[PDB]
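Colleague: Please read through the structure below; I'll follow up with questions.
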Amino acid sequence: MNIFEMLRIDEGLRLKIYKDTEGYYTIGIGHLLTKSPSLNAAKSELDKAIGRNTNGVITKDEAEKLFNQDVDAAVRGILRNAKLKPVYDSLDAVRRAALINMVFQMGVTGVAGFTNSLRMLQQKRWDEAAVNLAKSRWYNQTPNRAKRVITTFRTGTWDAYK
Ligand SMILES: [Cl-]
């Protein structure tokens, strides 16, 4: 298991524009295109991202390229953030992946927001963190996924993704 596989499971793969759990326009492997409710806005962001006139549809390869860019950006985002880097540096590899997953879904800013949990993570207080992390909209809105990530922080293993 690795971050790529992990995330491919949590986000799925879709080759035509679609709406995420928040009703936003996305494609590929959780690649967010726009929060604009406008589908043409979406198609516009898409062609721009791909480098061609897609007409809302992309190939596998294409999606994979997006994904690669997106994991990369998420790591880097993490390392460039003053609240997050330290956390990341204190964790083990599996747990690092868990952190990366959260940033890929909700962004730096959003994860940087979980102050208390970050601290707990930093202290390696796993059960405490798990609980605290569960007290969030994230958990309430996307429970199966959040449960998987949380368990990952809690156990430091991949069992949730079996
Ligand atoms: Cl879910």
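Cβ coordinates are placed from backbone N, Cα and C, and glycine is handled just like the others.
Pulled the feature table from Swiss-Prot, pasting it below:
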- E11 to N: Loss of 84% of enzymatic activity (MUTAGEN)
- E11: active site, proton donor/acceptor (ACT_SITE)
- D20 to E or Q: Loss of 99% of enzymatic activity (MUTAGEN)
- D20: active site, proton donor/acceptor (ACT_SITE)
- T26 to H: Facilitates transglycosylation more effectively than hydrolysis; covalently bound substrate (MUTAGEN)
- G30 to F: Almost complete loss of enzymatic activity. The enzyme is destabilized by 1.5 kcal/mol (MUTAGEN)
- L32, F104, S117, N132: substrate binding site (BINDING)
- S117 to F: 10-fold decrease in enzymatic activity (MUTAGEN)
Colleague: Check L32 (substrate binding site) against DSSP and tell me helix, strand or coil, would you?
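Modeller: The three-state answer is strand.
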Colleague: Give the helix, strand or coil assignment DSSP yields for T26 (mutagenesis position).
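Modeller: Going by the DSSP assignment, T26 (mutagenesis position) falls within a strand, counted as strand.
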Colleague: In angstrom units, rounded to an integer, how far apart are the Cα atoms of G30 (mutagenesis position) and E11 (mutagenesis position)?
Modeller: 5
Colleague: Considering each pair of residues in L32, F104, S117, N132, all listed as binding substrate, report the largest CA to CA distance in Å, no decimals.
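Modeller: Across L32, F104, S117, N132, the widest Cα separation comes out at 27 Å.
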Colleague: Given the mutagenesis positions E11, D20, which one has the fewest other C-beta atoms within 10 angstroms of its C-beta?
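Modeller: Looking at the mutagenesis positions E11, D20, the Cβ with the fewest others within 10 Å is that of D20.
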Colleague: Looking at the recorded positions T26, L32, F104, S117, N132, which ones sit with their CA no more than 10 Å from the CA of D20 (mutagenesis position)?
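Modeller: Matched recorded positions: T26, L32, sequence order.
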Colleague: Anything within 10 Å of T26 (mutagenesis position)? Look among the binding-site residues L32, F104, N132, comparing CA atoms, and list what you find.
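Modeller: The binding-site residues close to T26 (mutagenesis position) (Cα within 10 Å), listed in sequence order, are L32.
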Colleague: Take the C-alpha atoms of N132 (substrate binding site) and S117 (mutagenesis position) and report the distance between them in angstrom, rounded.
Modeller: 6
Colleague: Taking just the CA atoms, what is the gap between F104 (substrate binding site) and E11 (mutagenesis position) in Å?
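Modeller: Rounded to a whole number, the Cα-Cα distance is 10 Å.
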Colleague: Have a look around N132 (substrate binding site) and count the other CB atoms within 10 A of its CB, chains all included.
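Modeller: So the number of other Cβ atoms within 10 Å of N132 (substrate binding site) is 19.
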Colleague: Inside 10 Å of the Cβ of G30 (mutagenesis position), count up the other Cβ atoms and send me the figure.
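Modeller: Its Cβ shell of radius 10 Å holds 19 other Cβ atoms.
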